[PDB]
Number of protein chains: 4
Amino acid sequence: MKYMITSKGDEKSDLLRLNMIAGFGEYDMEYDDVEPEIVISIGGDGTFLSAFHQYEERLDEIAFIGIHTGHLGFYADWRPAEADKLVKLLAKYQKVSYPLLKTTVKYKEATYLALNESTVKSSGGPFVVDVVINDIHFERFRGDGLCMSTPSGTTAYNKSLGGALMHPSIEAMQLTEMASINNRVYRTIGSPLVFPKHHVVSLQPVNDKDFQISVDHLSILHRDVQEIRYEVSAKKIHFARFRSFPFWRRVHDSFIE
Amino acid sequence: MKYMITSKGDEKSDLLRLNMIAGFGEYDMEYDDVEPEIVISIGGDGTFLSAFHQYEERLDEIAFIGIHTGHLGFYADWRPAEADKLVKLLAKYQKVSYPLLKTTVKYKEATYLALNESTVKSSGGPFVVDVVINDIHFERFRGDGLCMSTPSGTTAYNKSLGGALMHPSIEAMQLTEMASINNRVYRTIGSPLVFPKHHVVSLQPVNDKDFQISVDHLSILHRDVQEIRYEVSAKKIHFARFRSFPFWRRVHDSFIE
Amino acid sequence: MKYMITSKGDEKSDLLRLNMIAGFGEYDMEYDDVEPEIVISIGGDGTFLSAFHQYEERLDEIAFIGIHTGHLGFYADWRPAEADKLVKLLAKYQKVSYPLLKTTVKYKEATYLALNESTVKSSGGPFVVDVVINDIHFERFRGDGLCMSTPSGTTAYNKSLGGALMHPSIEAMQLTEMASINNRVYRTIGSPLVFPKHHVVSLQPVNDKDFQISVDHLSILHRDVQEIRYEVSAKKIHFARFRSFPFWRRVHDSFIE
Amino acid sequence: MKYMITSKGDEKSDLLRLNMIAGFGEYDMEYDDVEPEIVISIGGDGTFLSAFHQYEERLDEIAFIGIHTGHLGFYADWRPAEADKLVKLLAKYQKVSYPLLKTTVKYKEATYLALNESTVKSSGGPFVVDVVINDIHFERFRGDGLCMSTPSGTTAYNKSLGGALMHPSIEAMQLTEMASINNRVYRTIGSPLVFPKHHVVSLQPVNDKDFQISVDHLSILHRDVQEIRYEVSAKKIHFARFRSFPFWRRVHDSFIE
Ligand SMILES: [N-]=[N+]=NC[C@H]1O[C@@H](n2c(Br)nc3c(N)ncnc32)[C@H](O)[C@@H]1O
Ligand SMILES: [N-]=[N+]=NC[C@H]1O[C@@H](n2c(Br)nc3c(N)ncnc32)[C@H](O)[C@@H]1O
Ligand SMILES: [N-]=[N+]=NC[C@H]1O[C@@H](n2c(Br)nc3c(N)ncnc32)[C@H](O)[C@@H]1O
Ligand SMILES: [N-]=[N+]=NC[C@H]1O[C@@H](n2c(Br)nc3c(N)ncnc32)[C@H](O)[C@@H]1O
Ligand SMILES: [N-]=[N+]=NC[C@H]1O[C@@H](n2c(Br)nc3c(N)ncnc32)[C@H](O)[C@@H]1O
Ligand SMILES: [N-]=[N+]=NC[C@H]1O[C@@H](n2c(Br)nc3c(N)ncnc32)[C@H](O)[C@@H]1O
Ligand SMILES: [N-]=[N+]=NC[C@H]1O[C@@H](n2c(Br)nc3c(N)ncnc32)[C@H](O)[C@@H]1O
Ligand SMILES: [N-]=[N+]=NC[C@H]1O[C@@H](n2c(Br)nc3c(N)ncnc32)[C@H](O)[C@@H]1O
């Protein structure tokens, strides 16, 4: 198979990267960072996100692998000392797929894919937007911002915002609030909201039309925005599985001890 | 079809009940509260829960309908003045089904079905239980109790405990904490947790083996409990639909205005 | 001075207790568990609470000391190996005082003192009470219960309920909610509330008049309750200080590492 | 007395402003917006904040009054139709004072006064700062930002962040977190923290030294920041009281109905 390896850039990661390339050169494996079939990220969840976004155009043709040089990640969940064992097995394994989040920004119109989440915040001013679920006006939100999370991205930002952690087999999306004002005047649901496939959540500007929008790592101020559409993507990310590392055990190791 | 009608018991509900029976007697509809095919609840979500639990043994043979005499419910979501229109249409409609929660209590062994949630609390003492997800020890919980919620039951108790609201089409279950102690000694996940079908969450007593266990309305102290097993049921509840009343619009009307 | 020592009852605590008594017998110190001037608790915060409540009638005549045999406490914050050093110094030290919470239950009328908190919960049914602050009706609460916490008791139950941690020098009280229902029908403030001295918070039964009331460790069901009054006590608990152990450092050690 | 009146700028506010000036010209009252003894704000809490910050250099020489043209405020708590009655009484009343928050930013060094709160956020990057309470390292915070609130400012931003509402007679300050990351690696207290007078909370940059700092309305990016110091101010704001409008009744009207 064709393959490639990205690295956090620190000493430990590049050296582990060169060792895997060296071991890969002992097999029928061509290194190609243009049309790989296997993408190996070495570093952290952050390095893995970048790896994903570098190859989001060939998602269904790639199987991803995450090696953590530092602390255990949710995407980078293979230990360095398992790299050699990883190489042999890749020389031939099952695939596990996770849901993705599609974000649409209209003015033209730009579409994005998120692996963790997309968020919306205000550009140096009060953030007020109308939330419309499947064309039905649901609430007028006033606060810092909102966050729409993929299932696997719920252990990240979503978690800090009070969202629930959801198993990646569930094809869904989760909206959480960031510091919502709630008085007699303004009213929001408060609770996080989990949407199934085909549900479309649309954020519409009330007065200001300039938002700071984020999709995973990349955060860009968008001007003259007319709408932000959130819905579970039809595309999925594919991981290569070599053993059992249950999502709930990954949660336990990361958060409980 | 065979049918029956339960009532909150107040004046408005019994009179609306007799009027529907009267209108039903104008059609080919036999009243049978033993083997009905249609069960109509008149009152609130509470009256509907009772109606459900009265016929939990014939769930797949029944289609439920909820009329709210008081404030709009999540199960009792038909207005009184729509009763006459409801009668005609029932004389012949589509069905919508919601996931249920199976709870197993072992000592023998007793199984239950919940429409909203099942909770576990301590019997006049400190509540400590081990949480095991799919046979993997996940955490040791110390607090007031835990709550496992169906999708449709998330707008209820689950909501107050900080859980997220999830759409009933998603076949899942949600575990939330009740006042968990978190220090250097004790550690719980904090976030609510959403499990898919086939996931089994098991609560195991640490020292005390007496818990106050609840399934919807009914709450009973169980002694010598060895285990409590939570998993999405294979059975579902079937509603009769006569028009569009989206779950998210039902949420909006109940919580936003 | 006259003194006494209580013990958790385990092996380590009684032996540390006898060693201190032995060392105390080397000085001018009479052991008297009737009218002590110094009360030394050996065990945990729990053992200290009991020690407090055993001598709540002579609070202003006693100086308390807490030795933790187990993990560091907020009241039991002296290490065992500091006991010998503690004995010498007690043979002669500054005093630090903490606010207390007075609870009044009317039917006659019973008054209590709390070192951590007092809580109110329902007796096997729905909990609904009116909250009246200084004779002004503030809200109708519907949920599991409420909790009124002393400043030093905020790191305990109050903390789990989402309350804020407040420095014991501040003479105040904190009310937090337990799973409050909030919809279009019912409305509570949600936020915890901090009251100054002389503010009186009164809980009044709406329908049911039977509550499970708790003051620290002791929890008793009260019947025919007409009112529960909360206000910062005029009495304070006095600790004996031998060195600097700042409240915020005590918080750090307990919760951060 | 010398006096002045600020206005939200809309039609209703300027006309109410001119009417009060007209009525004031019937008494011994000189209009002076340089050295007033009475400052009357007409609009909302926002218009009142501006009024405060315009005269923060003569706080102890001024008595403030807030008239709400729109919805009831916490500072603008006089109804328009009470303006005429207000004028007569001002022609001669008791004063109520609220604590303030002093913020110090070091690089030189700049000091500020806040009526609601001061917050710290990151400049287009990860926010990480060390929290030091009275020179003792308390925690390393990683998240969106932190918020330090005055007592009267707790019903504002502090409230949305989960803080508790505290009575303005209590001389204190409240720190709340904004989306703190909490895993095995990073650990924060989570709970809001209430500090008494003379406690100094200091935020120190870990890697990045550029923060977006806010004091009430004004928000400015500060570069090369070395420290941010929070402590209850020695200065207080003085209101003119003409009748009883209890803080807890002001809370009820704003949030409960
Ligand atoms: N910036 N920031 N904080 C994000 C932190 O979340 C971690 N993280 C990332 Br990226 N994705 C995550 C995920 N899906 N679940 C949990 N943690 C994640 C990662 O360790 C990073 O340090
Ligand atoms: N490293 N990295 N990647 C950035 C990731 O940090 C996560 N994140 C961000 Br941004 N802010 C966060 C916060 N305040 N707390 C936790 N995670 C956060 C989120 O998952 C984002 O995708
Ligand atoms: N006891 N209690 N409180 C439960 C309150 O929740 C409401 N309720 C019930 Br029952 N089921 C519910 C549901 N699934 N979603 C929202 N509210 C519900 C009902 O109005 C009742 O008064
Ligand atoms: N009426 N009724 N039925 C009882 C329902 O009240 C709900 N409930 C209970 Br019990 N306690 C609750 C609380 N503290 N807050 C909201 N809902 C609650 C839960 O959904 C239960 O099934
Ligand atoms: N039951 N229970 N849980 C209470 C736990 O809180 C601890 N605790 C007590 Br008692 N008082 C406390 C206090 N004021 N602050 C923090 N923890 C406390 C104690 O360790 C006990 O195990
Ligand atoms: N051990 N002991 N003493 C009992 C103390 O446990 C504390 N506590 C109780 Br009761 N329930 C608690 C909970 N769910 N979480 C934390 N602390 C609790 C509270 O401070 C009480 O005074
Ligand atoms: N931007 N923003 N939101 C702040 C909202 O808080 C309100 N507000 C202000 Br300003 N100060 C407040 C305070 N101390 N308490 C409650 N609300 C306040 C005001 O109505 C404003 O619309
Ligand atoms: N209008 N006005 N003044 C700005 C006030 O809005 C308040 N505020 C801000 Br900024 N963000 C807020 C939020 N997300 N929610 C509530 N209040 C907020 C805060 O009290 C600030 O002083």
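What you see of chain B is 1-92, 95-109, 114-263, where the numbers are those given in Swiss-Prot.
Header lists the method as X-ray crystallography, 2.5 Å.
Here the Cβ of each residue, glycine as well, is placed from N, Cα and C on the backbone.
Taken from Swiss-Prot, the feature active site, proton acceptor applies to B:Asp45, supported by experimental evidence. For B:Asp45 (mutagenesis position), the count of additional Cβ atoms within 10 Å of its Cβ stands at 24 [all protein chains shown].
Within its own chain, B:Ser166 (NAD(+) binding site) has no residue 6 or more apart in sequence whose C-beta sits under 8 angstroms from its own. Residues or ranges marked as NAD(+) binding site by Swiss-Prot: B:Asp45, B:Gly46, B:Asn122, B:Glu123, B:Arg148, B:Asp150, B:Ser158, B:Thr161, B:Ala162, B:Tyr163, B:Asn164, B:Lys165, B:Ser166, B:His223.
Annotation of the published mutagenesis B:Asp45 to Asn in Swiss-Prot: Only minor changes in the structure and a 10-fold decrease in the kinase activity; the original residue is retained in the structure shown.
For the recorded site, B:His223 (mutagenesis position), the DSSP three-state label reads coil. Swiss-Prot documents B:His223 to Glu as a published mutagenesis change and attaches the note Twice less active than the wild-type. Its activity toward DTA is increased 2-fold.
Cβ environment of B:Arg148 (NAD(+) binding site): B:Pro132, B:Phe133, B:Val134, B:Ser186, B:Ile187, B:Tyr192, B:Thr194 lie under 8 Å away, each six or more residues apart in the same chain. Among the recorded positions B:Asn122, B:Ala162, B:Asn164, B:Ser166, B:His223, the residues whose Cβ lies under 6 Å from any atom of ligand 4 are, in sequence order, B:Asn122, B:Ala162, B:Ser166, B:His223. Under the three-state DSSP scheme, B:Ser166 (NAD(+) binding site) falls in the helix class. Looking at B:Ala162 (NAD(+) binding site) and B:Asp45 (mutagenesis position), their Cα atoms lie 10 Å from each other. In this structure, of the binding-site residues B:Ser158, B:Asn164, the smallest number of CB atoms within 10 A of the CB marks B:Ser158. Contacting chain C by the Cβ rule (under 8 Å between Cβ atoms), the recorded positions B:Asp45, B:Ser158, B:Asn164, B:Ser166, B:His223 reduce to B:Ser166.
Residues near B:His223 (mutagenesis position) in space but far in sequence (CB under 8 A, at least 6 apart, same chain), listed by position: B:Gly46, B:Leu49, B:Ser50, B:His53. Looking at B:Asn122 (NAD(+) binding site) and B:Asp45 (mutagenesis position), their Cα atoms lie 10 Å from each other.
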